[PDB]
Amino acid sequence: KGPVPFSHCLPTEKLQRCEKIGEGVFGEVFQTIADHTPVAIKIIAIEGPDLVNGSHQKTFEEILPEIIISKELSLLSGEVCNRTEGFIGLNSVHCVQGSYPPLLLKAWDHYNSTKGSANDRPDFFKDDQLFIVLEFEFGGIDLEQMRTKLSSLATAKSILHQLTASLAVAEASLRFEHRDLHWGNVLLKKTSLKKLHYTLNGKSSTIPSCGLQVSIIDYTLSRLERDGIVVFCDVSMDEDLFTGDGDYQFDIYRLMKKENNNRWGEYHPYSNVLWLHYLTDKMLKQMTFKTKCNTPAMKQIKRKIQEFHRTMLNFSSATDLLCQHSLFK
Ligand SMILES: Nc1ncnc2c1c(I)cn2[C@@H]1O[C@H](CO)[C@@H](O)[C@H]1O
Ligand code: NI
């Protein structure tokens, strides 16, 4: 069929409603609306020779793993033996050709003016430029942006339980490792559901929501397999990924490399445990809650999360944590 114009993914009204909500070296994320329903659109330049945000563009072969993994994890919401809604829904993926839409540059400029951007203004692409455009379910607001917005550490527990269950179901179905689950990649949306449902190897359970539904995003470094065919990002020769400082996040990259002896095709679900430890550490050290722990039952939740923090690295996988850790009994 070949690539499509941007107007195929963003017809005029949908384009006019785009607001920028996120960014990374990879590119840009916009929110818009269609059929009365919000969506997030991730746009990644590929195949061209220009540096973009300081880095070379991925080839189609390099971007395919993220595409494949986004699809696999979305599909878990509709499976039976291993089912979870804890990964973001993927609506569509397109290969688009053209220069960047002026209306998106307008949205880009607004974000730059109010929040500031680390990125280049994407106005230098020619009409032959290719992009991958991934349209996802709108998952809410990332944990990092919610640093001061959550009600209490009770919510922290539901968040950790949801994250652990999702990762476990993906481990079980797909031998999945996220590999980059920093707090910008944990999204929180209000839900009126009191309990959320998952199924792990045929056994269904529930998790009290505390009014929030968690969605895990961004599969740029992720790994999984089906029928022994492994899909992953080979970072064995990457330099910069392992030389970060100033946040426990950057230790996780080094700790993953220690665990897997720099062999990124292998399955080491302990990496999911390391990420969950990093997220628990954020809950205890960087998040700040509108209400502190002030009742017996709540000073106890705090103690339980602290216990989790100091014991969870002795578990082999998110599956082991979910099934064996006292926090989830
Ligand atoms: N599906 C979504 N729903 C809501 N927000 C999303 C997404 C996606 I894909 C990304 N983002 C926001 O974009 C920031 C950088 O990826 C992320 O940190 C997050 O702030
Ligand atoms: Ni289409």
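Chain A residue numbers are taken from Swiss-Prot; in order, the displayed residues are 470-798.
The deposited model was determined using X-ray crystallography, 1.8 Å.
Quick reminder: no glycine exception, Cβ is built from N, Cα and C everywhere.
Residues or ranges marked as domain 'Protein kinase' by Swiss-Prot on the basis of sequence analysis: 484-798.
In the three-state DSSP scheme, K511 (mutagenesis position) falls into the strand class. Remark: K511 (mutagenesis position) has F495, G496, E497, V498, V602, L603, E604, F605 as non-local neighbours, by Cβ distance under 8 Å and separation of at least 6 in sequence. Annotation comment: Swiss-Prot describes 490-498, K511, 606-611, 649-654, 687-689 as ATP binding site.
Among the mutagenesis experiments that Swiss-Prot reports, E492 to A is described with the note: Markedly reduced affinity for histone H3 and reduced histone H3 phosphorylation. Contacts of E492 (mutagenesis position) defined by a Cβ separation under 8 A and a same-chain sequence distance of 6+ are given as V498, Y580, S586, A587, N588, in order along the sequence.
While the structure shown retains the original residue, Swiss-Prot records the mutagenesis experiment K511 to A with this note: Strongly reduced enzyme activity.
Long-range Cβ contacts of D649 (ATP binding site) within its own chain (separation 6+, distance under 8 Å): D687, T689, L690, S691, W744. For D649, the entry in Swiss-Prot reads active site, proton acceptor, with the evidence type sequence analysis.
Under its mutagenesis entries, Swiss-Prot includes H651 to A with the note: Strongly reduced enzyme activity, markedly reduced affinity for histone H3. Counted within 10 Å of its Cβ, the other Cβ atoms near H651 (mutagenesis position) come to 20, all protein chains included.
What Swiss-Prot says about the mutagenesis result for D707 to L is this: Markedly reduced affinity for histone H3 and reduced histone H3 phosphorylation. Of all Cβ atoms in the protein chains displayed, 15 besides its own lie within 10 Å of the Cβ of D707 (mutagenesis position).
For the mutagenesis experiment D709 to N, the note given by Swiss-Prot reads: Markedly reduced affinity for histone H3 and reduced histone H3 phosphorylation. Other C-beta atoms found within 10 angstroms of the C-beta of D709 (mutagenesis position) number 9, with every protein chain shown included.
According to Swiss-Prot, the mutagenesis experiment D716 to L carries the annotation: Markedly reduced histone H3 phosphorylation. Taking a C-beta cut-off of under 8 Å and a sequence gap of six or more, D716 (mutagenesis position) has no contacts in its own chain.
Sequence-distant contacts (6 or more apart, same chain, Cβ under 8 Å) of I490 (ATP binding site) comprise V498, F499, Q500, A509, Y580. In this structure the C-alpha atoms belonging to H651 (mutagenesis position) and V494 (ATP binding site) are separated by 15 Å. Taking only the Cα positions, the spacing between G653 (ATP binding site) and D709 (mutagenesis position) is 19 angstrom.
Secondary structure at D649 (ATP binding site), taken from DSSP and collapsed to helix, strand or coil, is coil. Highlighted here are the recorded positions (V498, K511, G608, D707, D716) whose C-beta falls below 6 Å from ligand 1: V498, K511, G608, in sequence order. DSSP classifies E492 (mutagenesis position) as strand under the three-state reduction.
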